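Enquirer: Please see the structure below; I have some questions.
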Amino acid sequence: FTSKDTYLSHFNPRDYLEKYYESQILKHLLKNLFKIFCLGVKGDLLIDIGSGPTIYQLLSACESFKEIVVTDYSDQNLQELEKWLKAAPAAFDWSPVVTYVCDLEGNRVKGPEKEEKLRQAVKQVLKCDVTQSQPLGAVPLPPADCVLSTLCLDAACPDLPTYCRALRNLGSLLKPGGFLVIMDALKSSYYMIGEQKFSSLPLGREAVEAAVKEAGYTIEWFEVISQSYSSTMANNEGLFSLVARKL
Ligand SMILES: Nc1ncnc2c1ncn2[C@@H]1O[C@H](CSCC[C@H](N)C(=O)O)[C@@H](O)[C@H]1O
Ligand SMILES: CNc1cc(C)c(C(N)=O)c[n+]1C
């Protein structure tokens, strides 16, 4: 299984964004995140776990959370995030994704307004390791109202016991009754970024549900989509989305 130090050196954030941000999946993820945050889940603080170099998973969340903390294992990934946050020239063009979210939300606001709301919400950009009892290391944070994690845990966990432990580790960042939002690939053993291969833990819906209950959460809803990534990218059998609450 891919060692975590491989994410520091061999995960190219720009290439990842070019390759995936595939469109049918992105549309579905955006609809689900809009449903969760704008049509319910809210608070003062949301922690996004394994953010990578993406901002798409935060576009509807910034309407419901005063503060958003973005986290990842890779320093290169956080640097790419910060380029967009600081509106740098070499920052990735999220404008077609931003326009799509504005349409879903009833066309209340336009693209630049949406982007400014996200940039204002993101207060901290932090290093994280989901395999650690303290994922944020020595960095102190108030208990979060919500912990979000998109397409991370399958890639970060080498086996089912580590996956369950990672869910418990994420729980330590959550207030009692706090929400856990996870969206990830089903039965995927790898994913590609050009010629670079990355391992993935191939989990079915039953193993995901069991791990979440074992980790001390109650599931509110669980959705499975049949849509898989292109043959050239991965071997997944769809994706899942779940909303759970910490016991
Ligand atoms: N142990 C670990 N702890 C935290 N993040 C990890 C990790 N191992 C890998 N990652 C991160 O998991 C990410 C997978 S890519 C997912 C990126 C983004 N959330 C999206 O939805 O597209 C990478 O950014 C990688 O750096
Ligand atoms: C689009 N990003 C993806 C896609 C897939 C299919 C997997 C996986 N777990 O195989 C991981 N990431 C990060």
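Just so it is clear, chain A uses Swiss-Prot numbers, and the residues here are 5-25, 34-51, 53-260, in order.
Recorded method for this deposit: X-ray crystallography, 1.9 Å.
Cβ coordinates are placed from backbone N, Cα and C, and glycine is handled just like the others.
Below are the features I grabbed from Swiss-Prot:
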{"type": "BINDING", "residues": "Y20, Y25, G63, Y69, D85, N90, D142, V143, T163", "note": "S-adenosyl-L-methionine binding site"}
{"type": "BINDING", "residues": "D197, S213", "note": "nicotinamide binding site"}
{"type": "MUTAGEN", "residues": "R18 to K", "note": "Has no effect on N-methyltransferase activity"}
{"type": "MUTAGEN", "residues": "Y20 to A", "note": "Loss of N-methyltransferase activity"}
{"type": "MUTAGEN", "residues": "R181 to K", "note": "Has no effect on N-methyltransferase activity"}
{"type": "MUTAGEN", "residues": "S201 to A", "note": "Has no effect on N-methyltransferase activity"}
Enquirer: From the Cα of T163 (S-adenosyl-L-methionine binding site) across to the Cα of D197 (nicotinamide binding site), what is the distance in angstrom?
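Expert: Rounded to a whole number, the Cα-Cα distance is 6 Å.
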Enquirer: Rank the binding-site residues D85, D142, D197 by the number of other Cβ atoms within 10 Å of each Cβ, and give the residue at the low end.
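Expert: Ranked by other Cβ atoms within 10 Å, the binding-site residues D85, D142, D197 bottom out at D142.
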Enquirer: Whole-number answer please: how many Å between the C-alpha atoms of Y20 (mutagenesis position) and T163 (S-adenosyl-L-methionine binding site)?
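Expert: A Cα-Cα distance of 14 Å.
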Enquirer: For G63 (S-adenosyl-L-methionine binding site), write down the residues of its own chain that are at least 6 apart in sequence and whose Cβ falls under 8 Å from its Cβ; none is a fine answer.
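Expert: In sequence order, the residues whose Cβ lies under 8 Å from that of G63 (S-adenosyl-L-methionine binding site) (at least 6 apart) are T84, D85, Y86, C141, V143, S162, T163, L164, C165, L166, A168, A169.
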Enquirer: Between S201 (mutagenesis position) and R181 (mutagenesis position), what is the CA-CA distance rounded to a whole number of Å?
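Expert: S201 (mutagenesis position) and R181 (mutagenesis position) have their Cα atoms 22 Å apart.
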Enquirer: Given a separation of at least six residues and a C-beta threshold under 8 Å, show me what packs close to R181 (mutagenesis position) in the same chain.
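Expert: Set apart from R181 (mutagenesis position) by at least 6 residues yet with Cβ under 8 Å, we have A228, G229.
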Enquirer: Relative to the Cβ of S213 (nicotinamide binding site), which residues of the same chain, six or more apart in sequence, are found under 8 Å away?
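Expert: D167, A168, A198, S201, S202, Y203, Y204, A247, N249 - these are the non-local Cβ neighbours of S213 (nicotinamide binding site), listed in sequence order.
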Enquirer: Any of the recorded positions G63, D85, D142, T163, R181, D197 with a C-beta atom under 6 A from ligand 1? Give them in order, or none.
Expert: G63, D85, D142, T163
